[PDB]
Amino acid sequence: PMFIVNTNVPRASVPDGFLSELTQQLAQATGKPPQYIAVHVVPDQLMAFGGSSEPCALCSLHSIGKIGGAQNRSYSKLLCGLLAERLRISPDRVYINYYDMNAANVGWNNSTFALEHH
Amino acid sequence: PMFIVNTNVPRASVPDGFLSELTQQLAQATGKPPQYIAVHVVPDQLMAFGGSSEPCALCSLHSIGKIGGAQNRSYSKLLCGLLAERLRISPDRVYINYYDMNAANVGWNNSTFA
Amino acid sequence: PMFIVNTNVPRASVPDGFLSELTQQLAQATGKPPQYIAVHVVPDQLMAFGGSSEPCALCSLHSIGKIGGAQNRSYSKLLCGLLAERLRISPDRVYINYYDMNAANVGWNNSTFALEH
Ligand SMILES: CC(C)c1cn2nc(O)ccc2n1
């Protein structure tokens, strides 16, 4: 899985260990091994949410499976919680786009995760 | 709705008011209140379009619905016009990816829109 | 087509000619003329892969068509090879998300690529 956070919060406000915490929490949430979790945080961004430049975040979570109605609600509570606690961003100023990726559409290690057919 | 612009145009060339203009014009075009609109502009990027480093932009617009043939052509006219006028980027050096998001696949305020 | 690379490798480590090599090799790989190809490289990123901050890359390739099982495996070999050779990133610390875009969902030059209806 891949989690990306873009925010206008300053770099200095991103706590040390934040990427590690995201990695561990996402492994737990998705049930995927931590070795396959990638995290990316992009601070100091020029953005607005509802016309306002108060702290906000635009995020995406890509996963092969483990994406869906109830699961995404669970992910949203988890991730908004982390953004609010760690970056002090209000949950109502966060968007998270979820993407259920097909294995054949994810490249890794010179190939893709579609190793079964030709 | 959510609009992202990545461009190699320098930050100093982004005019005061640009995010607000994007917010207001996208609210108008999508039929959604300005409260719903998020915008994100990323200048000074290392990019090329057609192998050239002249001004260009790679963009995305995500919306729950309001995405389709005629609507997307209308968004493109609107957004290319703004990029050309405000950032001096030629329309034929802009790509915009449109995404029609399922409400269940958009998180906000501790839940999703489903 | 549009190819984006986000990486924690520093800007200074991106070699002269990298954007042009990506442009040309992607034109070759997808069978599309180079005029169509857009590339975007974002260094110095705060990212981790598998809980490690060793060099890694998160990438996307968007194309109208030319996306599929065997083709994507070919793109991955090409692109991981370039990231390994040029940026010294291990292929097993690279993810590439592939997107088969509908012509109606790609804007360009004041319109889209859906010009038929
Ligand atoms: C931010 C919040 C008021 C909000 C944003 N959106 N976007 C939609 O597309 C639909 C409902 C909605 N509520």
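Residues 2-115, in that order, are what chain B shows, numbered as in Swiss-Prot.
The backbone N, Cα and C atoms fix where each Cβ goes, and this holds for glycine too.
Swiss-Prot lists B:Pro2 with the feature active site, proton acceptor, giving similarity to another entry as the kind of evidence. Summarising the annotation, Swiss-Prot assigns substrate binding site to B:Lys33, B:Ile65, B:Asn98. According to Swiss-Prot, the mutagenesis experiment B:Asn111 to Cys carries the annotation: Causes formation of interchain disulfide bonds with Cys-81 from another subunit.
Mapped onto this structure are the features recorded in Swiss-Prot.
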residue: B:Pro2; record: active site, proton acceptor; Cβ contacts under 8 Å, 6 or more apart: B:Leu27, B:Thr31, B:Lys33, B:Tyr37, B:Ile38, B:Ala39, B:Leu62, B:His63, B:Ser64, B:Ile65, B:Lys67
residue: B:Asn98; record: substrate binding site; Cβ contacts under 8 Å, 6 or more apart: B:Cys60, B:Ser61, B:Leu62
residue: B:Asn111; record: mutagenesis position; Cβ contacts under 8 Å, 6 or more apart: none
Can you list which of the recorded positions B:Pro2, B:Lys33, B:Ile65, B:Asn111 come closer than 8 Å to chain A, going by CB to CB distance?
B:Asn111
Just how many other Cβ atoms lie inside 10 Å of the Cβ on B:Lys33 (substrate binding site)?
16
Are any of the recorded positions B:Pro2, B:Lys33, B:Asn98 near chain C, where near means a Cβ under 8 Å from a Cβ there, and if so which?
B:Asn98
Relative to ligand 1, which of the recorded positions B:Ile65, B:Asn98, B:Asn111 have a Cβ found under 6 Å from one of its atoms?
B:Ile65
According to DSSP, which of helix, strand or coil covers B:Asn98 (substrate binding site)?
strand
Rounding to the nearest whole angstrom, report the longest C-alpha distance spanning B:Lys33, B:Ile65, B:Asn98, listed for substrate.
19
Under DSSP, is B:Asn111 (mutagenesis position) helix, strand or coil?
coil
